[PDB]
Amino acid sequence: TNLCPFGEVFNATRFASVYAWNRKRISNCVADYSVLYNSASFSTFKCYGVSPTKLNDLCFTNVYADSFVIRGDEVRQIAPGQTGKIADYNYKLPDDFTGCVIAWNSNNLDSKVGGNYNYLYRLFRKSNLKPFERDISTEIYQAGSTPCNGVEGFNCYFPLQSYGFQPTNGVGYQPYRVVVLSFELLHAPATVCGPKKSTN
Amino acid sequence: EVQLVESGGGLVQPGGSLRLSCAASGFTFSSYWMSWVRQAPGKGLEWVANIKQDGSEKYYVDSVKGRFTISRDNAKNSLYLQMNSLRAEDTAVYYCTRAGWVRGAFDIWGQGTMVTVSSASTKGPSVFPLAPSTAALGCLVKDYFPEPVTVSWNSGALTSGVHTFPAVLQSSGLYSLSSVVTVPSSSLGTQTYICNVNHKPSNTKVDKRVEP
Amino acid sequence: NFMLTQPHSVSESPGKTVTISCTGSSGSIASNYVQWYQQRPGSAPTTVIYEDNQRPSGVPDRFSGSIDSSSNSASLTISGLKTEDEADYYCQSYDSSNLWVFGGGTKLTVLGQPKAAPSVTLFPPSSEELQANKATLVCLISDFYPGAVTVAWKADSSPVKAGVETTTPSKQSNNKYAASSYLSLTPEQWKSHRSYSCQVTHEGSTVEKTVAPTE
Ligand SMILES: *[C@@H]1O[C@H](CO)[C@@H](O[C@@H]2O[C@H](CO)[C@@H](O)[C@H](O)[C@H]2NC(C)=O)[C@H](O)[C@H]1NC(C)=O
């Protein structure tokens, strides 16, 4: 009974930034989802396309555990049909998304008196991200018709902005850690199941 | 077929103890969380307590935290709620429900059990006249316990315009109602208009003459 | 401090569509799942909608949950109403700080008759009761539909929080409703003020009645 690596994805010292969001493929294991609902510690827990209860009796080709960090009042944007700074230039979710969104408050870890600027997000981009698309470009956002040649001034803006996480911030300003599970059903081996593990 | 059956409710005067118990059937009891949801009469629903499906974690509302203890015997398919140091506001119907993970979906609801916390003893009511200014007079049946009470009009003959309104459980835990009859303006001055109250538990009968 | 707040009563015709709102007070609705429970008088609640828009096996197509991303609110919607649907409807969700919060509830009345303003009658304390060093004002409401009102008391223009005792409306035998509200007072306060007022709200229209001690 290979136990899927959810201890490594959720309980993880360092998380990525949202524009540069982590991904962790999951295959060839038995996925105990019971811990993830029975927890009750997470502030956001909603799945799309499938009821969570009937997931132990389910099998999939691969699970994709995207894991990143955003400020409190941005978790609403991790959902189908959502818009805003994060959902368009950092991490977009498709309309037909089939998976779960899980997030918990991490101000006791990702903040620091003075401000933990370690985490970033994307301010400007040529256009919106396609679903599940990543953008790690540090190209200086040309905000005029005059090119910037790789340094910022007027009409030139380093597109990555920071997060001033302080433990006194408002909740809508405090850091949260989001884990976006994506479920995959290909005409394929389907090598990940939950508790009902009588087939191998 | 799922069914939940709560027992162990009733009346208890404040500061007392009482133990509820809810019997599960038709589902894997060891596979669900179990919660108590109460509902004060005429008021809304309020969650009370939830217990993980081994009995490891327990949660409550701040209202009852420290005074109510939740438990469960998975083998005996039963959920319990030890209610000690009760108050008047704890008066409600206490349902037991299946929820199922922890995040919602209170699937099934038992029929409930009544829990009344009142420091009131059986007492006969004081009766007062309404004394109108088509007119409308009546009687005020104040501070009696328990329900029910009976109100006749004009020794039982008059029954045309009578409207006996329902009682209130006042702050003192003592019921109180009023019953009125609309009558012709020129029917006053020449009509007895007695009201007859009978409180069967207290066994006190009171007839009250209502006059302008 | 994450309250769910829904209106007190809505109403519609035998066939119609009707929508009950449920808006979060402090915290995001759609940060967690939102359920909807139907409760007919005296009966246990039953689940019409779970997991945001979802309905259990047995619930008709007429019920449909949804979540407004704009107003931070969910909404139950009943297309093609049926008199059997007349009940109270509670919304419910979960939040990590206040676990398992519930809505206020909303009475959905399926209109079998025309709406009717309430007949309100107010009585001052009796001469007898004033002798007994007590004083109770009796406000009597009847002949209103649908079955929900809101009773407020005004001390001479001003609100009164203490002393008020009000019955939940109950059906009389014309399918209309009737309720009573009592102001438990003291003979000092009764004789003090120039007048006391009983104000009953019902589907917008408010009816007021007022008495004065002097005689
Ligand atoms: C993150 O770590 C915690 C503890 O290091 C894991 O939690 C525990 O789960 C066991 C299950 O048998 C319980 O007995 C403990 O009481 C739990 N401890 C705490 C602190 O919660 C937790 O499961 C880990 N996270 C994940 C996603 O696996």
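We number chain A the way Swiss-Prot does; in order, the residues shown are 333-532.
The deposited model was determined using X-ray crystallography, 3.4 Å.
Just so you know, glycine gets a Cβ as well, placed from its N, Cα and C.
Swiss-Prot lists A:334-527 with the feature domain 'BetaCoV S1-CTD', giving experimental evidence as the kind of evidence. Listed in Swiss-Prot as a mutagenesis experiment, A:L452 to R is described as follows: Increased resistance to neutralizing antibodies. Decreases HLA binding to NF9 epitope. Increased binding affinity to human ACE2. Among the mutagenesis entries in Swiss-Prot is A:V483 to A, noted as: Increased resistance to neutralizing antibodies. Listed in Swiss-Prot as a mutagenesis experiment, A:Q493 to N is described as follows: Reduced host ACE2-binding affinity in vitro. Among the sequence features in Swiss-Prot, the natural variant A:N460 to K is noted as follows: In strain: Omicron/BA.2.75, Omicron/BQ.1.1, Omicron/XBB.1.5, Omicron/EG.5.1. Per Swiss-Prot, natural variant A:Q493 to R is noted as: In strain: Omicron/BA.1, Omicron/BA.2, Omicron/BA.2.12.1.
The recorded positions shown are A:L452, A:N460, A:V483; of these, the one with its CA atom nearest the CA of A:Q493 (mutagenesis position) is A:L452. A gap of 24 Å separates the Cα atoms of A:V483 (mutagenesis position) and A:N460 (variant position). Counting in whole angstrom, A:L452 (mutagenesis position) lies 18 from A:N460 (variant position) by their C-alpha atoms.
When other Cβ atoms within 10 Å of the Cβ of A:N460 (variant position) are tallied across all protein chains shown, the result is 11.
Each of the mutagenesis positions A:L452, A:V483 was ranked by the number of other C-beta atoms within 10 Å, and first place falls to A:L452. When secondary structure is read from DSSP and collapsed to three states, A:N460 (variant position) falls in the coil class.
Under DSSP, A:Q493 (mutagenesis position) is assigned to a strand (E or B) in the three-state scheme.
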